[PDB]
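Below: one structure, written as structure tokens.
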Amino acid sequence: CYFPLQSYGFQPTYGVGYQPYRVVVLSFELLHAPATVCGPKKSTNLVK
Amino acid sequence: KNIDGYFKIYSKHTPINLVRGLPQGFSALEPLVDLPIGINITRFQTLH
Ligand SMILES: *[C@@H]1O[C@H](CO)[C@@H](O)[C@H](O)[C@H]1NC(C)=O
């Protein structure tokens, strides 16, 4: 019989790679419905 | 309207004095707002 989880126990003494890290995965979908998140559009000073 | 995946609203406000019908004379609706929602629509329902 096993509990399917196992805990971390992060202590400040642990070594690099054995320490805690905070992680994000950035994911997106394309063209299936209208584009509704996009990068910012750079701009130039107005000339006349 | 719901066209190419955007839902659009246009609207106008006028004070009137005709007792129980839609008025004579001309006015045009300016666009109110536009929503990039990407949903199918086939029916609608007013709220009191
Ligand atoms: C929208 O509704 C119609 C009528 O049920 C259906 O034929 C059509 O496949 C639907 N389209 C989408 C993208 O939901």
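Residue numbering for chain A follows Swiss-Prot, covering 488-535 in order.
Any Cβ shown, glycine's included, is placed from N, Cα and C.
Listed in Swiss-Prot:
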- A:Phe490 to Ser: In strain: Lambda/C.37, Omicron/BQ.1.1, Omicron/XBB.1.5, Omicron/EG.5.1 (VARIANT)
- A:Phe490 to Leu: Increased resistance to neutralizing antibodies and human covalescent sera neutralization (MUTAGEN)
- A:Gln493 to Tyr: Reduced host ACE2-binding affinity in vitro (MUTAGEN)
- A:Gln493 to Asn: Reduced host ACE2-binding affinity in vitro (MUTAGEN)
- A:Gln493 to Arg: In strain: Omicron/BA.1, Omicron/BA.2, Omicron/BA.2.12.1 (VARIANT)
- A:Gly496 to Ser: In strain: Omicron/BA.1 (VARIANT)
- A:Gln498 to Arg: In strain: Omicron/BA.1, Omicron/BA.2, Omicron/BA.2.12.1, Omicron/BA.2.75, Omicron/BA.4, Omicron/BA.5, Omicron/BQ.1.1, Omicron/XBB.1.5, Omicron/EG.5.1 (VARIANT)
- A:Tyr505 to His: In strain: Omicron/BA.1, Omicron/BA.2, Omicron/BA.2.12.1, Omicron/BA.2.75, Omicron/BA.4, Omicron/BA.5, Omicron/BQ.1.1, Omicron/XBB.1.5, Omicron/EG.5.1 (VARIANT)
- A:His519 to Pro: Increased resistance to human covalescent sera neutralization (MUTAGEN)
Local Cβ density at A:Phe490 (variant position) - other Cβ atoms counted within 10 Å:
6
A:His519 (mutagenesis position) versus A:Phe490 (variant position) - Cα distance in angstrom:
41
At the level of the C-alpha atoms, what whole-angstrom distance separates A:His519 (mutagenesis position) and A:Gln493 (mutagenesis position)?
39
Could you check what DSSP calls A:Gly496 (variant position) once collapsed to helix, strand or coil?
coil
Would you mind checking how many other C-beta atoms are within 10 angstroms of the C-beta on A:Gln493 (mutagenesis position)?
7
Roughly how many angstrom lie between the C-alpha atoms of A:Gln493 (mutagenesis position) and A:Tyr505 (variant position)?
15
